[PDB]
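Presented below is the structure to which this report refers.
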Amino acid sequence: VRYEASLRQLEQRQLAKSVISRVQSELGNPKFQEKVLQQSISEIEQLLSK
Amino acid sequence: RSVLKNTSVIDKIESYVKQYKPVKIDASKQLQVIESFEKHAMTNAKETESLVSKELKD
Amino acid sequence: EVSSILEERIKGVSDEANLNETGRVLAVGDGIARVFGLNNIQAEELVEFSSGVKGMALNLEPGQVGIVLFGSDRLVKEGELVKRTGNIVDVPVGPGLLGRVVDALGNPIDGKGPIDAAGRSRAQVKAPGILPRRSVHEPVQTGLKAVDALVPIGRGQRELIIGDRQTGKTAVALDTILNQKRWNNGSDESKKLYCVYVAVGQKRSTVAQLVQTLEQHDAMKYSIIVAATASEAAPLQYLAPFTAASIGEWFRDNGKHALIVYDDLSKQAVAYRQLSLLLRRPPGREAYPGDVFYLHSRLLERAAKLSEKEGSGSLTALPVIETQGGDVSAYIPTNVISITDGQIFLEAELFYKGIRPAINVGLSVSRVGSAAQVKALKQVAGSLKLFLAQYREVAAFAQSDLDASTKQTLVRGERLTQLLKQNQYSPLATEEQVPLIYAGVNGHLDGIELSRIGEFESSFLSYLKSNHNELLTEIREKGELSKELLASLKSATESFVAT
């Protein structure tokens, strides 16, 4: 039970650092540009909804 | 067993424990020595008892 | 598995909405960021920086609101959004916190997944009033023979554990936690004390040792350990007993019993000093923050024993105060001594002299006293108090040609003192406290030589278990010693002493 739990923890930090690697890829894309448009309309929708 | 997520050894040790569930076999050895001891003891006890009872009345 | 949980988590964060109030740090130095902005900010409210550190806003100053950072200085840097969390400091409270080591904020630091909690309650709420409180009336048996006889501890009344530095003060406390296992395990819900131990300013290694020790004695299952370790930032250390009290409130309010042991309030004080002086609030006596009496008094009075109107709950408390060189005149000890309702004074000399627990019988007092103590244990140990008193007075006369009377006292006294030692990190059931003490009181063990006193103690227990565990069970359950029971006991002791 102890090692099984340890292995789950080991999995959680391993897949976490892999997520960091995907994040560095995401911030490169001109999705970086295209999602600003998404944010722009979202803020328009939000602030008018108040 | 439901805690473990690596379970293919809980069935192993569950069945191994329940297999070897007799972990030691019985001993009754006090039936040969206790009767022998009881005979000498009883003899000596009765000898003392009768002897002193006789002496009391004497 | 873990992948599924992460997938659940990403899904479990959603887009936000417009967030009222913002600040920009005006200057951040010394862990005291002073933010310009935050137009409506409730006093002591939790504010969250851009970086991700959390803070509370102790000083609302006329033009700037002085946040205190709950993390490393490096995190906040001059000018940066300071979001307003909008809820004054509150920590999850609930039945579900049982068995988790949580930090001051309330986040799980044990790493046994999310803390399931039934409410979040504020961390500064005022103590039960005059009419809510009903006088103490239920013993709390700590299991240490010396504590239980010499200084009874009752439900809902704070009693200090003031003693010399690193004379294993914490050990005396930890013993209390272990003994509560005996009542706890069962099914009587008007007997379970659910303890919460509040480790403030202790190194993370020490608190790890604590965690392991509790697990070892199979005691995590009625323990919650709020731990704000030495490493943790000075605001977290400051809020650590206050937070802890709130954890206790769920138990008190819901009508359980519980004992919260604040260890050590001496370090709590130091943290308050650090905050106040750094916030430039006026200094005061012994360079301790000006209202330091007020701070300690607020914490310690949250303990109470609720009336039968208010659900008959309790919240026993046991602050631990570290006396620097045993100088009980020092400002932080003196304040606390006044606030508390009892003292246990562990003395370094006694510790060295092999009396462990090292309770100095003379300088400890119980101010709630005879309300506590199991009725049985009270009967057969009124004598014990008086005998020891004589032994103390006649102690110095142990340096010749001494009266027979003086010699009688000395024999009885030395044997009693030896008898009251308890092996460290093992509690002893109340049903065996009454027999052991009975022997010394009735003078049966006066004859037994000092070296054999220890051997006698263990022997007496085994002898009691074999010969008359009927007697033991009667003692335990009846809980009051009737003349007939004392009769049987006299016989039993006579038989035991003879062998």
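Swiss-Prot numbering applies to chain C: residues 44-442, 445-544, in that order.
This deposition comes from electron microscopy, 3.8 Å.
For all residues, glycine too, the Cβ spot is worked out from N, Cα and C.
If you look up Swiss-Prot, you'll see C:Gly206, C:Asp207, C:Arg208, C:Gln209, C:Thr210, C:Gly211, C:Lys212, C:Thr213 marked as ATP binding site, on the strength of similarity to another entry. C:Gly291 to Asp appears in Swiss-Prot as a mutagenesis experiment; the accompanying note says: In ATP1-2; growth-defect. Per Swiss-Prot, mutagenesis C:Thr383 to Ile is noted as: In ATP1-1; growth-defect.
Annotated features taken from Swiss-Prot, shown on the structure.
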residue	record	Cβ within 10 Å
C:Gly206	ATP binding site	30
C:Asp207	ATP binding site	20
C:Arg208	ATP binding site	13
C:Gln209	ATP binding site	10
C:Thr210	ATP binding site	22
C:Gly211	ATP binding site	16
C:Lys212	ATP binding site	25
C:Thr213	ATP binding site	21
C:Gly291	mutagenesis position	26
C:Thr383	mutagenesis position	23
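A straight line from the CA of C:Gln209 (ATP binding site) to the CA of C:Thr383 (mutagenesis position) spans 21 Å. The residues near the ATP site, meaning same-chain residues not in C:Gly206, C:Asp207, C:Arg208, C:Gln209, C:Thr210, C:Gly211, C:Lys212, C:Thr213 whose C-beta sits within 8 angstroms of the mean position of the site's C-beta atoms, are C:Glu365, C:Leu389, C:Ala391, C:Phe394, in sequence order. Here the C-alpha separation of C:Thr210 (ATP binding site) and C:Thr383 (mutagenesis position) works out to 21 Å. C:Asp207 (ATP binding site) sits 28 Å from C:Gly291 (mutagenesis position), taking the CA atoms of both as reference points. A separation of roughly 14 Å, to the nearest angstrom, links the Cα atoms of C:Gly206 (ATP binding site) and C:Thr383 (mutagenesis position).
If you take the CA of C:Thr383 (mutagenesis position) and look 10 A around it, you hit none of the recorded positions from C:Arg208, C:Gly211, C:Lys212, C:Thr213, C:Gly291. Of the recorded residues, C:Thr213 (ATP binding site) and C:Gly291 (mutagenesis position) place their C-alpha atoms 20 Å from one another.
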